[PDB]
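Visitor: Below is one structure. I have some questions about it.
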Amino acid sequence: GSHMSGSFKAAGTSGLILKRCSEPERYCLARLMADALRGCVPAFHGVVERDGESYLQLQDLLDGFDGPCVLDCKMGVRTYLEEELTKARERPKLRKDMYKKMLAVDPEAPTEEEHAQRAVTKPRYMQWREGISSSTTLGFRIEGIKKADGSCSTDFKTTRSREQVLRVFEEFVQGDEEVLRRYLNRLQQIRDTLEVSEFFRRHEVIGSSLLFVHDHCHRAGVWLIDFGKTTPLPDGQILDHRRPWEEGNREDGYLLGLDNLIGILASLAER
Ligand SMILES: O=P(O)(O)O[C@@H]1[C@@H](O)[C@H](OP(=O)(O)O)[C@@H](OP(=O)(O)O)[C@H](OP(=O)(O)O)[C@H]1O
Ligand SMILES: Nc1ncnc2c1ncn2[C@@H]1O[C@H](COP(=O)(O)OP(=O)(O)O)[C@@H](O)[C@H]1O
Ligand SMILES: [Mn+2]
């Protein structure tokens, strides 16, 4: 029905939502409304001011649905900008929170020096996260589910193997063959759109998600969201979005992820 049902605020207009304006994200949504990918992203209506702050006026993707189930998939083999690697080398901001969150999952993960600092760099933390999830090997990872019964979970930090990922989607679709077939049709059409998109070939797409939304009426949709770390390549250079990331090549592995995601849902459909 609606997401509002901490970047988000309720909109005055029916079927809209407000998201805290960020300059990279605003730039991307404006380009996307004129791109092949227009229909694959939430409608962007422009910027509005609320309590002296800038917000993006977005389509509420949950509006068409009756008690929506939602799954957030973060796309890419890499989940941080290359500029974070430079910053961490020349001017590291040691993160005590990231050390604790790492220690919690694997007490042998931090180095002797990280234990001594009780702190890690952001890129180090995000690289570790990529490796214990499916990000590094499959090019995406499950971040969170919201179920129609009001329940939610973010407990996927060690969801890594092809079969572990399949079991999460299997539980998500709860044997609804119509929802799964509609998800697969939508991902096939999104892949086709990404492969021809002028935007996609000229941008590094980091930290974006695919949002899966379905209901008990068998309505199913998928959209790309979260363009806060999507940036254009300099002087008309392009990415293939499949080849491995090597510092300087700005590759995101986005389509490696989408290929693997389509493969898993196609496998689930035949179970
Ligand atoms: O707690 P964990 O392991 O999930 O880690 C979170 C990181 O601490 C956070 O960095 P930050 O702490 O510098 O904001 C990420 O923000 P950005 O990568 O967007 O800068 C966030 O990504 P998200 O906002 O969820 O897309 C990760 O999930
Ligand atoms: N346009 C939208 N309509 C409805 N729900 C949305 C929309 N965009 C995002 N969401 C919800 O908000 C969550 C966070 O979105 P995201 O854009 O990644 O924000 P953030 O950068 O603050 O993490 C999504 O996983 C989804 O549940
Ligand atoms: Mn996010």
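Here, residue 1 is simply the first one shown, and the rest follow in order.
Header entry for method reads X-ray crystallography, 1.7 Å.
Cβ coordinates come from backbone N, Cα and C, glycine included.
The following feature annotations were taken from Swiss-Prot:
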- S7, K19, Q59, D60, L61, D72, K146, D226: ATP binding site (BINDING)
- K9 to A (Swiss-Prot position 199): Decreases to 80% of kinase activity (MUTAGEN)
- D72 to A or N (Swiss-Prot position 262): Decreases to 12% of kinase activity (MUTAGEN)
- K74 to A (Swiss-Prot position 264): Loss of kinase activity (MUTAGEN)
- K74, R95, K122, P123, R124, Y125, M126, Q127, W128, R129, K229: substrate binding site (BINDING)
- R129 to D or A (Swiss-Prot position 319): Loss of kinase activity (MUTAGEN)
- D226 to A (Swiss-Prot position 416): Loss of kinase activity (MUTAGEN)
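Neighbours and distances for these, please.
Guide: The Cβ of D226 (mutagenesis position) has 21 neighbouring Cβ atoms from other residues within 10 Å, across all protein chains displayed. In the three-state DSSP classification, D226 (mutagenesis position) falls within coil.
In the shown protein chains, 15 other C-beta atoms lie within 10 A of the C-beta of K9 (mutagenesis position).
Applying an 8 A CB threshold to same-chain residues 6+ apart, the list for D72 (mutagenesis position) reads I142, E143, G144, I145, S209, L210, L211, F212.
The local packing around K74 (mutagenesis position), expressed as other Cβ atoms within 10 Å of its Cβ over all shown chains, amounts to 23. In three-state terms derived from DSSP, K74 (mutagenesis position) belongs to an extended strand segment.
Neighbour list (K229 (substrate binding site), Cβ cut-off 8 Å, at least 6 residues apart, same chain): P24, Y80, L81, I206, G207, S208.
Neighbours of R129 (mutagenesis position), defined as other CB atoms within 10 A of its CB across all chains, total 20.
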Visitor: Could you give the Cα-Cα distance between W128 (substrate binding site) and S7 (ATP binding site), in whole Å?
Guide: 26
Visitor: Same-chain residues six or more away whose CB lies under 8 A from the CB of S7 (ATP binding site)?
Guide: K19, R20
Visitor: Rounded to the nearest whole Å, what distance do the 8 unmodelled residues have to cover between the Cα atoms of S5 and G6?
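Guide: Flanking Cα atoms, separation 14 Å.
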Visitor: Max Cα-Cα distance in Å among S7, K19, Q59, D60, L61, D72, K146, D226, the residues listed as binding ATP?
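Guide: Answer in Å: the longest Cα-Cα distance is 19.
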